[PDB]
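Heads up: the structure comes next, in structure tokens.
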Amino acid sequence: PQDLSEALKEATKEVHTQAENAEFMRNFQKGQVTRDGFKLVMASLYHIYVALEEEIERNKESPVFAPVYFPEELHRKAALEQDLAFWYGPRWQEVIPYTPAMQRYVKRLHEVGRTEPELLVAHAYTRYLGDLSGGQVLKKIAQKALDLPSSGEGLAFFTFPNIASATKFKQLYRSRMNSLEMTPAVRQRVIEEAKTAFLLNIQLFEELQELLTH
Ligand code: HEM
């Protein structure tokens, strides 16, 4: 369609379902998620966000990204640091896993940020908008299935404190995306990069499931 935001949603509809159907996510939705599995997901998110936010800072003033730069409203690295300290303890930095599938995702993020900057919006879209809307239902399930202590930590990642209304912010983000000027060719690559983002997540889910079933 005309608006990039609409083009992306329509183009990734198929892969999004694929992600929902992934064995690991199927069980997650059914409330069948273990602490070992959740820990792996949080570790994955930490690595992904460190890379994404490092690249966003590199291109924050570029015309190809500036319109969608919302550091205070969206940054997740600090939240994930707090969460991992809870799930893996004070020495989390020395023990969290960094698997091949996680590395593959991180690798593509740095390549885009350093050599194909105009495609970074595809990754910011996939991660932030997804976690902002989809992650909200997953948080509900997680807490009810994790039966964790009342220590007030572990799920900060699921709360964006600097966003008063998810729907209102998501409308704003879409508008900003639609203001990005790109040639039809670039637009096509952005669409494809978004699909690639979903595929990287799907391959990650497949790897995590394999690791947990021994
Ligand atoms: C299996 C668990 C998941 C569930 C139940 C879920 C659920 C949702 C829901 C309810 C929406 C709102 C749709 C709308 O009103 O437009 C949404 C949007 C979205 N999800 Fe998911 N999601 C899941 C996994 C994922 C994953 C793995 C990603 C990718 C990393 C993702 C990326 C997105 C994106 C980018 C949107 C934005 C759609 C738009 O452009 O408006 N989701 N998701």
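Heads up, chain A uses Swiss-Prot numbers, so what you see runs 10-223.
Looking at the header, which is where the method is noted, we find X-ray crystallography, 1.7 Å.
Placement of Cβ uses the backbone N, Cα and C atoms for every residue, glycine included.
Feature list (source: Swiss-Prot):
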BINDING   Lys18, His25, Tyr134, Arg183  heme b binding site
MUTAGEN   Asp140 to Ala, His, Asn, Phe or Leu  Inactive as a heme oxygenase but active as a peroxidase
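The 10 Å shell around the Cβ of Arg183 (heme b binding site) contains 19 further Cβ atoms across the protein chains shown. Checking the recorded positions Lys18, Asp140, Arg183 for a CB within less than 6 Å of any atom of ligand 1 leaves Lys18, listed in sequence order. Of all Cβ atoms in the shown protein chains, 16 besides its own fall within 10 Å of the Cβ of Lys18 (heme b binding site). Neighbour count (other Cβ atoms within 10 Å of the Cβ, all protein chains): 19 for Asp140 (mutagenesis position). Of the listed binding-site residues, namely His25, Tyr134, the sparsest Cβ surroundings within 10 Å are found at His25. When the alpha carbons of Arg183 (heme b binding site) and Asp140 (mutagenesis position) are compared, the span between them is 15 angstrom.
When the alpha carbons of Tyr134 (heme b binding site) and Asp140 (mutagenesis position) are compared, the span between them is 10 angstrom.
Cα of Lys18 (heme b binding site) to Cα of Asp140 (mutagenesis position): a span of 15 Å.
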